[PDB]
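*Asks:* What follows is a single structure, and I will ask about it in a moment.
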Amino acid sequence: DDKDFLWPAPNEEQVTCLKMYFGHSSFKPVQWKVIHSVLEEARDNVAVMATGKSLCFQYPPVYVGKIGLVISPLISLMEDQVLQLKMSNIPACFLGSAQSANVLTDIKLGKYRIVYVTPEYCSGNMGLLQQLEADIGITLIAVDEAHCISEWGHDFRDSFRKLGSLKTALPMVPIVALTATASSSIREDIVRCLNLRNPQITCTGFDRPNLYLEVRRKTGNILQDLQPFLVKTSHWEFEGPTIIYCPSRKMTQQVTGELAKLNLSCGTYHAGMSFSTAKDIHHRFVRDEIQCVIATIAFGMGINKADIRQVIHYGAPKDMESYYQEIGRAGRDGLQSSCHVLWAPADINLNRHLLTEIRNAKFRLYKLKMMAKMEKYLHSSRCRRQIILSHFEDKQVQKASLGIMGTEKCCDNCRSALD
Ligand SMILES: CCc1c(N2CCN(C(=O)c3ncnc(C)c3O)CC2)c(=O)n2nc(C3=CCOCC3)nc2n1CC(=O)Nc1ccc(C(F)(F)F)cc1Cl
Ligand SMILES: [Zn+2]
């Protein structure tokens, strides 16, 4: 199941390095997402993990035989990670003012794969980083406890604000900012204060008991299907901020057309609109000038909005992984939210036909497997949350979710099994 989520697939050399230096035979999907984006795209990342964090930033410099810099204020934990790396035959060291001249020389020569430094040491030694980059090449800079750069976080540190010059001093080096807080507002501050460019955001390890899951059959008559979600007001509206994800541009236009007849505060978003009208819809939704966005998969990434109360997939989703990213945008404030899929067998027939249009054979098989998992989820009588967590989350999140599973607030299948 985990291997199906890996896109693209790791090669043999990547797998051999993982077994030899990290004692693992396979990458976890979130680990692979960060690692692949660093190695192949030199992309900045924000990795939010609630508790295998170290592999994300330790594996890429070890694989390419270069240097990964790790910035952290947790001195004892850095010393322990240095020790664990050495026990696995990985040259690593903690570099600070008390280090020997002989150690800095081997760092300068590219003999150490991972170098741990405090933020204060890093701030006062930028020229050394420019020298390491020009002579050896820095694979990445990891910034641990990254929430410390935020003034509205719970642990602001003066030593962190100076890390905003890393991107200017080393423009080609990707930064992997790591934190254990899933706060949406702290994440936007991490991105801004570190000067990250189009960062890949990952967020994993958290159970989300505030997300109610439901799958229901459609009639195709749009208003008949959406009426149960609507509240007559003086016009009509949803309970709160809502996203309606559709499988095509035409469906976004038809759904928007029906809600516009009701004078509902809404806007359409798809990749066929002009840049200015897309920016307008995005801005109006985050400023709460519109309550509902009717969109294709093109809408969602980079949306800093914690109070999405409802996600509706109007039509069977085509891809299980995309569905997971989309529902993950609901209730980031921790308050009650709902994620509903309204589907019909005809949506699955059409989704399957469009899959034949993917010319790359390897990508078509990956998308076919994401589609088959989505179809199994839709037709299932089992707990929806159990299925989702089994595909995407670790055993501790699965174990932690056992409290909500089986109860009236879990999913539609737990509610039906109850009575
Ligand atoms: C889906 C991952 C996720 C997120 N993302 C949303 C999608 N995304 C982007 O849009 C995006 N991707 C790339 N680059 C940029 C710039 C982007 O914005 C990546 C981050 C995301 O933003 N958050 N926020 C949290 C919080 C957890 C606790 O504190 C509050 C907030 N957790 C997440 N997760 C994990 C999550 O949702 N798992 C989960 C657990 C149970 C169920 C269920 F079965 F029970 F229903 C369903 C799901 Cl999906
Ligand atoms: Zn359930």
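Per Swiss-Prot, chain A residues shown: 523-573, 576-758, 760-944, in order.
This entry, so its header tells us, was determined using X-ray crystallography, 1.9 Å.
Note that Cβ sites are derived from N, Cα and C of the backbone, with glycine treated the same way.
Sharing the feature lines straight out of Swiss-Prot:
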| type | residues | note |
| --- | --- | --- |
| BINDING | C908, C935, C936, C939 | Zn(2+) binding site |
| MUTAGEN | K577 to M | Loss of helicase activity, loss of DNA-dependent ATPase activity. Does not restore chromosome stability in depletion experiments |
| MUTAGEN | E669 to A | Does not restore chromosome stability in depletion experiments |
*Asks:* Between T573 and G576 there are 2 residues with no coordinates. Please give the Cα separation in whole Å.
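*Replies:* On either side of the break, the Cα atoms lie 8 Å apart.
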*Asks:* Hey, does DSSP put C939 (Zn(2+) binding site) in a helix, a strand, or just coil?
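*Replies:* In the DSSP reduction, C939 (Zn(2+) binding site) maps to helix.
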*Asks:* Could you check the binding-site residues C908, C935, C936, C939 and say which one's CB has the most other CB atoms within 10 Å?
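*Replies:* Most Cβ neighbours within 10 Å: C936.
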*Asks:* What is the number of other Cβ atoms found within 10 Å of the Cβ of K577 (mutagenesis position)?
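*Replies:* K577 (mutagenesis position) is surrounded by 20 other Cβ atoms within 10 Å.
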*Asks:* Only counting partners 6 or more residues apart, tell me which same-chain residues put their Cβ under 8 Å from the Cβ of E669 (mutagenesis position).
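*Replies:* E669 (mutagenesis position) has long-range Cβ partners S596, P597, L598, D679, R681, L702, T703.
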*Asks:* Centre the Cβ atoms of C908, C935, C936, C939, go out 8 Å, and tell me which other residues of that chain have a Cβ in range of the Zn(2+) site.
*Replies:* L737, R909, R910, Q911, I929, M930, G931, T932, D937, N938, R940, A942
